[PDB]
Amino acid sequence: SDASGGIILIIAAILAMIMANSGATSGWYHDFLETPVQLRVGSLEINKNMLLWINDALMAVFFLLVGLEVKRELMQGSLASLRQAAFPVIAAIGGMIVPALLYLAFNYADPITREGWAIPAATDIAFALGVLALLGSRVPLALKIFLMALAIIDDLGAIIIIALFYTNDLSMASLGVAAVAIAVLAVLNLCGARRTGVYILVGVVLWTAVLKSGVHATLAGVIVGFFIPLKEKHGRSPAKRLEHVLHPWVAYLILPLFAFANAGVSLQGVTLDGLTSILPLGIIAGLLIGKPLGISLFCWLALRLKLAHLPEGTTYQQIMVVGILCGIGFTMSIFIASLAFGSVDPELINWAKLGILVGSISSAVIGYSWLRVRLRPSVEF
Amino acid sequence: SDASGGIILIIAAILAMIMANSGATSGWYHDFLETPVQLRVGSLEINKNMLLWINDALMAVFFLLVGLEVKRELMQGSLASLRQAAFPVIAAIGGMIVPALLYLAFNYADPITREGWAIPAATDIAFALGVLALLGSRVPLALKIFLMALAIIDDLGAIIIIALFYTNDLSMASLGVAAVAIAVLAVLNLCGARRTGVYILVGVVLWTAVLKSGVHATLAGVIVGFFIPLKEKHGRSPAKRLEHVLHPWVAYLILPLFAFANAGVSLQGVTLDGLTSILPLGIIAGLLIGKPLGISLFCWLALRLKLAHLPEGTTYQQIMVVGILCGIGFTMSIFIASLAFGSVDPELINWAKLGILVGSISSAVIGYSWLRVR
């Protein structure tokens, strides 16, 4: 049903463009989105916009799910055995280096815009499986496994690196409470509690603790996911169950809402035909060329270097098309930009939005057409 | 396991007394509890204490559970049929009138302290079933049904009345959003959605909207509970399930935390031996005498007036003892006082805490000894 998740996502985002363009709404839209939000507890004052609380919450939840999933893979899936996992992993660290270097060579030596190196290295999972689910039963599962592993390694990779990069801002008190929350999660696991709500609570305390850092409040949900018990010992599993409960929310509510909030951009307001700025074309090159070339090349090199591939997907034809499909960073690229540029500049965000809008809808349509003539046609009669 | 829930509740409250008494901690305790909390959204500024957010949240959840339970009773339990429900209902409206009137006669014409008339009419369910579970398997289920019906009718009754009393404060915008949230709950129920989380979300919107009123933020959870589908059509029931999931939280976390936060009161600080003030003695009269006399009398009168009783509980001996057991308003009385006196005075709250502490530990020890021999 990730076809309807895809279409509801695209309806959301398109409705956000409409919102941010039409005069009658594009004012309410921005005055809502840029509304100041601050919380004061006696002397404690924490302030951000609406959009930043929204983003931090939504990505916290999303990466809670991603944490759950990457654990499941890491112990019972295509990331469990050192054999299977070799191919996606190699395909990833290559599907990230190339998108950056095509963007950094196009952004040579500009200390402001250098920091958005990790922008092409993102891939919007929902839009990829969204378009991919439009082809129906013609699509093999080895392909979706491969892609869903690639998206996760690259995105969680970028989030980890970005987490490591900006640390200057976290107070020792917040880091103390963070560490003690994590330790509570640990003891909670090792003492084995089925009750997952407790893990969630302590998780929220960890989130609030690092709340003054979107990348850390995001990474909080991944920590929470990583610390929820997996084993079916109970007869049921809490991690698997929770994940099953999340899947609908994060696909019908969380992502479409996030798109509705962060994909709206004014065009009628301003559309300067010169998309030749080092950011738009640097990013476009990082997604439309950086992704497919990185993926494809590193998979060739993976097969050569003794490391085989994930079964029944045509390495010459389909793998490279998945490589293109990796070039849609949409929501995740918007989030990464909103991390690397959120504090520094509000206008680099919009040109990044443009560049990644172009790189996305292009690698999505291009990847679509070369793929509609590569499925062996499920005949009906 | 409401025995362990009871003992963990009493450990929490006692630990709160220790907290608020011992010099080394009674400062941190109060500076934590009285810490200013304010949220600002552009021009929107909402501000309360830590204790007020804590109370509103905890009572929202609690009365979500109570909403669920009272619905379950209203359709599939002791409150379903007009026959069985007659006895607890009559026993309640009499177990509320008498506690007030014994407190209002003791608080004749004092426009400040009149308002706490609904303080003795509360009954801390957790402490009642907490001491009641200390007796073990000797306790019949008709008694627990009767008491758990009384507690709810009386407490939900007081909350409803208090909800209707102070309306002067709620903005038309917040009321508008409240009404539209409730409407969404309605449409969501009539279009039959299994997914209970949606009901919870809309529920939270309702809560947030009426957030500037503890009694309405509390009543929000009851609205949410009322609007969650009950039928076992799915093969399972979402309201029953959710209630089942709630029961351990609200007993092990919510109540002991609430008692740890609202039962701590300084004695070493001040203990004037004059507990003759119209509040302490009016309250004590309302709980220790008001409750048992109200209950027992209205149950006698219930049996007389054609309305029979709940099966296999001795009306002469046990019923009156339950009437005593209703005289422990502990947490609920604390909440009611924190509603009628939260905005008017910080010191009427503490004398209320004392009066209801006395009335509670006394009606619990007295109700205990007369019951260990029955």
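We're sticking with Swiss-Prot numbering for chain B, so the shown stretch reads 10-383, in order.
The header says X-ray crystallography, 3.7 Å.
Just so it is clear, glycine is given a Cβ too, placed from its N, Cα and C backbone atoms.
The DSSP secondary structure for B:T132 (mutagenesis position) is coil. Here Swiss-Prot describes B:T132 to C as a published mutagenesis experiment; the accompanying note says: Decreases both Na(+)/H(+) and Li(+)/H(+) antiporter activities. Increases Km for Na(+) and Li(+).
Looking at Swiss-Prot, you'll find the mutagenesis B:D133 to N noted as follows: Loss of both Na(+)/H(+) and Li(+)/H(+) antiporter activities under all pH conditions examined. Abolishes ability to grow on high salt medium. Remark: B:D133 (mutagenesis position) has B:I337, B:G338, B:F339, B:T340, B:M341, B:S342, B:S369 as non-local neighbours, by Cβ distance under 8 Å and separation of at least 6 in sequence.
What Swiss-Prot notes for the published mutagenesis of B:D163 to C is this: Loss of both Na(+)/H(+) and Li(+)/H(+) antiporter activities. Abolishes ability to grow on high salt medium. Cannot bind Li(+). Under DSSP, B:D163 (mutagenesis position) is assigned to a helix (H, G or I) in the three-state scheme. Around the Cβ of B:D163 (mutagenesis position), 28 further Cβ atoms fall within 10 Å across all displayed protein chains.
One mutagenesis experiment catalogued in Swiss-Prot, B:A167 to P, is accompanied by this note: Shows reduced Na(+)/H(+) and Li(+)/H(+) antiporter activities, and a stronger down-regulation in the alkaline range for Na(+) import. Converts the antagonistic binding of the wild-type protein into synergistic Li(+)/H(+) binding. Neighbour density for B:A167 (mutagenesis position): within 10 A of its CB lie 27 other CB atoms from the protein chains shown.
Record note (Swiss-Prot) on the mutagenesis of B:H225 to A: Loss of antiporter activity. Abolishes ability to grow at alkaline pH. Its Cβ taken as reference, B:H225 (mutagenesis position) is surrounded by 25 other Cβ atoms within 10 Å in the chains shown.
Here the residue is the original one, while Swiss-Prot reports the published mutagenesis B:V254 to C with the comment Affects the pH sensitivity. The pH profile of the activity is shifted by about half a pH unit toward acidic pH. Causes a shift in the pH profile toward basic pH; when associated with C-241. Another study shows no acidic shift of the pH profile but rather a moderate alkaline shift in the reverse transport direction. Sequence-distant neighbours of B:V254 (mutagenesis position) (same chain, 6+ apart, CB under 8 A from its CB) do not exist here.
Record note (Swiss-Prot) on the mutagenesis of B:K300 to C: Increases Km for Na(+). DSSP gives B:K300 (mutagenesis position) a helix state. A sphere of 10 angstroms centred on the C-beta of B:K300 (mutagenesis position) encloses 32 other C-beta atoms.
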Item checked: Under 8 Å by Cβ from B:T132 (mutagenesis position), counting only residues of that chain that are 6 or more apart -> B:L159, B:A160, B:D163, B:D164, B:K300, B:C335, B:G336, B:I337, B:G338, B:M341
Next item on the list: Would you mind reading off the Cα separation of B:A167 (mutagenesis position) from B:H225 (mutagenesis position), to the nearest angstrom?
Entry: 12
